Amino acid sequence: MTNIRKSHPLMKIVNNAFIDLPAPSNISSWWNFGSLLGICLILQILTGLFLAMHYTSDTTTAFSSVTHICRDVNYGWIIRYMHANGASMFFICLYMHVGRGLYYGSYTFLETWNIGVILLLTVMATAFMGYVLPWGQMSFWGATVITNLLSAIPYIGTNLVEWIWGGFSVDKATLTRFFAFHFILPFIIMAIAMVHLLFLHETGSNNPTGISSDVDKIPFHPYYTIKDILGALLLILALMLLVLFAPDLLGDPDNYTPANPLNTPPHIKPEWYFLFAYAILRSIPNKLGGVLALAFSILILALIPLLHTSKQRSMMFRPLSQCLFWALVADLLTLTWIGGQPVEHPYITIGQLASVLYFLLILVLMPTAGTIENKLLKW
Amino acid sequence: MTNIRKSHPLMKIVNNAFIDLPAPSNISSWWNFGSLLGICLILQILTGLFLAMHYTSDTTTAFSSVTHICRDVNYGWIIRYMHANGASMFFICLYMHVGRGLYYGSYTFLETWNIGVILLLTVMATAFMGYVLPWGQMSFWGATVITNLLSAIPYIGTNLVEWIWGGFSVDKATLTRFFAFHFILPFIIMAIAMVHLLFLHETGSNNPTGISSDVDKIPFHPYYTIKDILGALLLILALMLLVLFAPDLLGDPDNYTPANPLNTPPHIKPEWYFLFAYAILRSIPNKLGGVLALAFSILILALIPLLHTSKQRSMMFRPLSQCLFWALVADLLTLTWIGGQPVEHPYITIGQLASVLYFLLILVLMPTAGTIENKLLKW
Amino acid sequence: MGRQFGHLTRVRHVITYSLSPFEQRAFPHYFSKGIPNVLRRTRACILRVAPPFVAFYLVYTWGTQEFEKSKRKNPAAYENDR
Amino acid sequence: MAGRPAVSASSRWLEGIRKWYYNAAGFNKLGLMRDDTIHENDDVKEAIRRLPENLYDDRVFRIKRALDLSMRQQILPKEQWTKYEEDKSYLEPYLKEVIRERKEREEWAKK
Amino acid sequence: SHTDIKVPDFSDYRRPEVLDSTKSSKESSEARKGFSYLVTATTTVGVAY
Amino acid sequence: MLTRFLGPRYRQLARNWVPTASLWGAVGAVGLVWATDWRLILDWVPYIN
Amino acid sequence: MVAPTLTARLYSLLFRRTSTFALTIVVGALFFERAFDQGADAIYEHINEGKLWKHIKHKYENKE
Amino acid sequence: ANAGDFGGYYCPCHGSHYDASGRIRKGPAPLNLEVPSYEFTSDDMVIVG
Amino acid sequence: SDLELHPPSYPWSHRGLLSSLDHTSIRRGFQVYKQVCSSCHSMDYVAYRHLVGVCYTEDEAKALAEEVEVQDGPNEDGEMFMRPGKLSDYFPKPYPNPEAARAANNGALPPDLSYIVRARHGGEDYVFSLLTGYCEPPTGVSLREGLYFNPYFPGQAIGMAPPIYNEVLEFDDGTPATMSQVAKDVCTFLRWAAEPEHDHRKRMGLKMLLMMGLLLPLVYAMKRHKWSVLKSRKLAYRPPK
Ligand code: HEC
Ligand code: HEM
Ligand code: HEM
Ligand code: HEM
Ligand code: HEM
Ligand code: FES
């Protein structure tokens with residue numbers, strides 16, 4: 001405080017959304033993931049840009065350039081692993097951002113929630129092409145099965161797969177296209193994320209109680225900047241723990257052998273954040289059904305706001321729905337466990353039952369849960 | 001339901017700057033280059049992304065990949081040349097955007113003008129970095145002479161020259177870094193350009209008259225969108241004329257031989273939009289003076305708003321300054337002409353005189369021109 | 001963004017008191033009442049959080065047990081003999 | 001959810017389960033009545049605007065103190081909880097009229 | 001009737017030195033703010049590294 | 001579609017905007033066919049055969 | 001943090017003026033970083049005594 | 001290559017003449033020609049450093 | 001056989017969160033590579049200069065590099081010519097192309113040993129158990145020519161003659177070259193050849209724990225101090241009459 005501050009027609013007023021923005025006081029710790037997601041996004045761009053200064057997309061010198069990054073570049077080994085393990089932190093933070101909206105009814109912000117699904121699709125697409133960049137027998141084959149799923153579409157399935165592949169199979173043509181696409185997509189995410197906030201600042205946050213918090217708003221700057229800074233450190237501590245103590249804990253060991261189209265890995269599987277999607281697709285013998293269920297499960301988020309039934313909004317005072325919510329989270333963990341395991345007789349039964357429960361809970365049990373409690377509250 | 005109160009609590013309110021924005025009626029054609037510049041960005045990014053899906057930054061397969069783009073990729077030959085000639089159209093449009101501000105006193109918009117110089121510096125960095133990508137004995141050697149200029153900086157020259165180079169000279173290490181840097185910078189330009197407009201829409205636009213046009217503002221949508229569309233076609237016609245009828249008219253023929261560090265080209269020179277700055281640096285035999293004069297001439301734009309003297313804003317009613325403005329434009333053309341010529345006895349004398357006149361006009365003659373007319377108009 | 005302090009809502013007849021952050025301890029009664037609080041919080045949610053994840057471990061402890069049993073050979077060498 | 005008070009109970013009576021669910025919901029522990037936690041749509045928001053000043057001001061403080069309780073992740077003492085029998089619908093009469101008004105308005109644009 | 005208002009008891013959260021109502025608060029003002037800024041100075045020192 | 005509820009007023013609204021919605025799908029059909037030269041469709045037009 | 005205490009002189013001498021507050025942050029970073037590296041590295045050698053190159057380097061280069 | 005006047009070396013781009021040791025006879029060159037570090041271990045092999 | 005066996009978790013000098021590699025074992029581990037592995041196993045990502053400061057001195061590694069002749073590109077007459085290797089040269093490739101490698105052996109292609117520790121499930125534990133796990137095939141198993149039984153190998157039939165035996169080589173420092181000891185050194189080397197950053201990985205890890213173990217309580221204090229205003233905040237409702 002020094003003057004009347006004069007001026008004002010500049011970009012500072014746009015920054016009032018970071019300083020003077022009203023915010024609920026009772027915002028819990030499940031909310032730093034909003035700022036953590038922004039921290040993760042600019043972290044991938046920062047490390048990714050320096051990775052792109054030594055990475056070459058040609059198949060003859062793609063894998064060998066990744067080795068040159070770690071072996072030769074000064075401090076180039078850490079940058080590769082905060083990039084590889086940051087995407088693990090990105091999807092760790094991404095799934096709690098979705099989970100909080102499910103629990104606290106944040107999907108009632110229809111504009112923000114719908115843009116959120118678009119943001120989810122963009123990152124999952126971006127992280128898919130990044131895995132193909134190292135070209136390491138998991139990049140080639142992980143991209144082989146997933147992209148070949150598009151062949152189940154009729155009258156365009158074969159045409160667009162080759163159009164996606166740039167040829168008859170995954171090869172140098174596909175690899176160069178992915179690196180260029182992997183470079184641009186994150187900058188699209190920044191623009192959408194700004195649009196994501198633009199649809200939220202009109203209505204503010206969503207206190208865990210679920211009631212309007214207009215009576216108890218507090219300034220953002222002195223209270224939540226220091227709360228997000230602490231949350232950022234817990235992210236850096238968690239990310240750096242993987243990088244400096246178990247860099248390959250999450251990544252598959254088979255990715256360290258150069259891609260060989262003539263040789264198939266013992267077990268072919270995507271990264272851990274797509275494993276739950278793999279389980280749903282593998283649960284149906286049909287090919288067209290599997291790809292649709294793979295897309296429907298991801299795209300079911302847009303259908304959630306149309307399934308609200310409870311007269312309340314947050315699950316704080318909905319004990320019946322709380323039991324179902326953690327059943328869905330547990331089932332989503334069962335899908336992750338199933339995806340990393342080979343298709344044999346103990347897992348086909350478990351995989352089909354978990355997948356049929358994943359859709360049954362959200363489509364039937366959860367809307368019926370809200371209706372039941374409405375009778376129990378005389379409204 | 002109010003048709004005027006449209007879907008306002010969305011991103012359209014921002015788009016009101018494109019439809020309902022008040023604009024002066026007497027806007028001439030020289031203003032069209034603002035919208036043309038945005039089209040040049042979008043065109044360069046669109047063609048650039050598809051170029052990046054076949055270009056490989058490794059030195060052993062950089063030039064050969066450019067040949068593969070034209071020779072093998074379906075319709076890949078045109079995309080390479082709309083990129084090579086789009087930069088020519090970019091700097092054609094960029095220099096008239098600066099010239100209009102000089103003539104019509106648009107630098108009085110101090111915030112917008114200063115961001116404009118930052119925008120100018122970013123593009124010349126992007127254009128210089130992208131010229132090194134083909135790696136064709138003009139890329140290697142054009143970057144060699146210009147980058148080595150930083151070695152003249154005292155006590156830190158060689159420290160940052162190698163840090164730019166990633167080694168002891170321009171090599172594969174520099175080539176990979178440039179392609180990654182050339183990918184990121186254009187997306188920065190979009191963000192700055194949005195900020196560039198944000199500092200202008202608050203204060204409106206300018207008119208050839210130079211007086212306030214608040215009394216005769218007109219809607220943008222029905223009058224200037226169709227005026228910019230016509231201006232866009234004249235840009236597409238001009239750009240496509242080069243691409244389809246003289247693709248290598250502006251580019252130097254020597255760039256088609258692969259880069260050879262052991263062999264020097266017959267004549268070393270940058271692209272035509274940097275030749276005006278090459279002459280200024282070559283004017284002074286001193287090394288430290290030349291690099292400073294190269295930077296000062298580009299950075300003299302920020303010093304222009306502090307040199308205004310006339311009580312009138314635009315040069316429309318300033319005949320004395322008009323004679324000087326076209327002398328500066330002619331001198332800037334003399335610098336461009338002499339930039340591409342070898343340093344011999346006729347161009348040594350003319351080069352110094354043109355360079356010393358370039359700074360003398362703006363620093364001395366133009367401010368003195370405004371003072372003389374101010375006395376001549378009883379004020 | 002069209003919304004700031006001053007027009008958020010109408011609040012009447014509510015008095016609040018607060019202390020300067022320098023006149024109060026940052027960590028007051030941390031383990032004196034915070035630890036008994038967390039026990040209260042955990043009990044209020046352990047009947048809605050634990051059972052869904054307890055079942056998953058039961059699936060884990062059985063789905064993996066059956067998988068090894070499948071890989072294990074079974075004594076079906078009869079009908080061939082010597 | 002937890003064991004029902006009687007012995008274990010599958011579904012006994014109707015008031016017993018509703019009373020059991022009220023304590024399970026836990027909005028009484030924050031000193032909130034049932035209608036202090038409702039979702040504010042374009043209907044409920046208008047029906048709030050018709051509340052009497054004494055009733056509306058009481059609702060504001062009950063919400064204001066509940067957010068203080070949620071901020072500290074605390075609850076009111078055992079004696080300050082909202083009794084299930086003492087809970088009364090102060091918003092149902094106002095909601096019903098807006099229900100009546102909206103249904104009439106919608107059906108007038110249909111006939 | 002506004003004189004009926006009385007600031008509640010904050011002694012539960014009060015720092016030990018400002019606990020006594022008789023003793024002035026200016027004696028420890030330098031050190032009360034010194035300890036709080038020491039945390040900030042030590043945090044920035046760690047972040048700077 | 002193009003309505004809100006199921007009533008005579010909306011039924012008249014739907015019928016009144018059927019011919020425009022009738023020919024609007026032609027742009028979606030012909031325009032998509034024009035974009036990618038849908039053969040099965042381009043094989044029936046006489047001049048474009 | 002009471003009457004004649006270390007922190008009272010610490011605040012008044014340095015933290016009273018924000019200009020000197022930044023000095024202790026930058027000067028403190030100098031002395032902290034030098035001591036922290038030596039302090040944290042010396043633990044690493046103790047954990048790995050006779051393991052790294054410097055613990056067996058003396059066996060070569062004419063020193064053995 | 002050896003196509004010079006006062007030392008055999010000429011710079012064909014802008015003009016710079018060097019003697020046997022690289023001394024600048026003409027041309028706007030601020031510093032003399034580079035000379036690497038000299039050391040020897042064998043009479044038949046050299047290392048530039 | 002087509003069955004899997006879980007490798008045992010052998011204790012290592014570098015199994016801890018802060019434990020580092022035993023560089024004495026690395027020096028002995030390379031001696032296994034340059035004498036046993038290099039005969040038919042490639043390592044094309046580790047150079048002779050990488051061993052400087054890890055297991056050999058600069059003069060030691062230069063002597064090792066010059067011990068092997070390599071190609072030095074086109075001569076003045078455009079022909080290949082042999083020359084003693086340098087520090088910058090990578091480890092020699094036993095065969096020019098994988099087709100030659102499959103011809104040298106019974107079709108099996110020896111995998112690159114640069115990442116074989118990190119490119120196999122179990123890491124060095126599996127490799128150590130694979131090298132020392134050779135045993136006579138059980139009754140009821142018939143192996144074709146050029147195939148040997150190794151339970152730790154997936155499939156239990158591996159195209160590998162036992163490469164390590166007692167006193168197969170001689171160590172410079174004089175440690176006994178027993179069957180188990182030689183396998184331990186090469187496994188220690190094969191980890192360094194796969195993760196050269198292993199020592200610095202933990203060195204920065206310890207610094208992080210001390211750094212973050214101090215900042216986390218401190219950053220929490222700033223959060224509590226700023227939020228102590230709202231935590232200690234009393235609300236009073238005093239409506240009229
Ligand atoms: C007789 C030549 C030869 C020798 C000597 C040799 N290898 Fe190999 N190595 C091979 C062949 C052939 C294979 C492939 C076997 C197969 O795929 O069935 C192989 C495979 C391997 C594998 C891969 C095992 C797997 O499951 O993928 C490892 C690890 C390995 N060797 C390590 C070593 C080590 C360590 C040494 C030195 C003790 C060594 N080898 C010596 C020829 C050799
Ligand atoms: C939201 C943004 C991003 C995500 C989620 C993401 C994700 C990933 C993932 C999962 C990998 C696989 C690494 C591995 O498995 O080893 C990868 C690799 C890679 N990414 Fe990204 N990335 C993002 C942005 C970027 C950007 C902006 C760039 C460049 C400017 C980039 C460049 C690279 C490169 C070069 C690789 C290969 C090198 C390596 O794998 O270490 N990434 N990315
Ligand atoms: C890179 C990806 C994303 C970024 C950077 C991002 C960013 C943010 C931020 C910073 C907030 C406000 C912080 C907060 O209120 O806690 C927010 C709010 C929100 N986001 Fe996202 N988000 C991303 C992806 C998603 C996804 C995957 C969803 C899935 C539903 C989503 C839906 C929402 C919702 C519903 C809110 C409402 C918050 C509230 O209730 O107050 N976003 N987003
Ligand atoms: C304002 C934006 C840009 C400008 C002014 C610019 C300018 C240039 C110029 C002058 C060249 C030299 C071409 C030649 O002389 O043959 C070039 C090449 C190239 N640019 Fe850009 N560029 C821009 C943006 C981009 C973007 C966004 C990408 C990729 C996403 C890109 C990718 C490339 C590639 C791959 C080349 C080499 C291929 C070729 O030279 O034909 N450029 N650029
Ligand atoms: C990619 C680069 C650039 C883009 C996309 C851009 C975009 C624009 C646009 C669209 C306008 C409004 C159009 C108009 O009023 O005619 C504008 C205004 C302006 N720009 Fe830029 N610009 C760029 C670079 C520059 C440069 C190099 C300068 C150098 C001085 C500059 C200075 C100005 C000024 C002075 C105005 C004032 C317009 C007026 O007075 O009405 N900008 N810019
Ligand atoms: S003559 Fe070419 S740089 Fe000097």
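Sequential numbering from 1, following the chain as shown.
Method reported for this entry: electron microscopy, 3.0 Å.
Here the Cβ of each residue, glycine as well, is placed from N, Cα and C on the backbone.
As recorded in Swiss-Prot, the features of this protein are as follows:
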| type | residues | note |
| --- | --- | --- |
| BINDING | B:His83, B:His182 | heme b b562 binding site |
| BINDING | B:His97, B:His196 | heme b b566 binding site |
| BINDING | B:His201 | ubiquinone binding site |
| VARIANT | B:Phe90 to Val | In strain: 65, 66 and D |
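Annotated features taken from Swiss-Prot, shown on the structure.
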residue	record	DSSP class
B:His83	heme b b562 binding site	helix
B:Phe90	variant position	helix
B:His97	heme b b566 binding site	helix
B:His182	heme b b562 binding site	helix
B:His196	heme b b566 binding site	helix
B:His201	ubiquinone binding site	helix
#### Entry: B:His201 (ubiquinone binding site) versus B:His182 (heme b b562 binding site) - Cα distance in angstrom
30
### Query
To the nearest whole angstrom, what is the C-alpha distance linking B:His97 (heme b b566 binding site) and B:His201 (ubiquinone binding site)?
17
## Note on the structure
Excluding its own, the Cβ atoms lying within 10 Å of the Cβ of B:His97 (heme b b566 binding site) add up to 20
### Task
Look at each of the recorded positions, B:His83, B:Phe90, B:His182, B:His196, B:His201, and point out the one with the fewest other Cβ atoms around it within 10 Å.
B:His201
### Close-lying recorded positions around ligand 5 among B:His83, B:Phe90, B:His97, B:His182, B:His196, B:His201, where CB distance stays under 6 Å
B:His97, B:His196
### Summary
Of B:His83, B:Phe90, B:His97, B:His196, B:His201, the recorded positions whose C-beta sits under 6 angstroms from any atom of ligand 4 are B:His83, B:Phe90
## Note on the structure
Rounded Cα distance, in Å, between B:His196 (heme b b566 binding site) and B:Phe90 (variant position) is 17
### Task
Sorry to bug you, but what's the C-alpha spacing from B:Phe90 (variant position) to the residue listed as 'ubiquinone binding site', rounded to the closest Å?
23
## Note on the structure
Taking only the CA atoms, the spacing between B:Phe90 (variant position) and B:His83 (heme b b562 binding site), expressed in whole angstrom, is 10
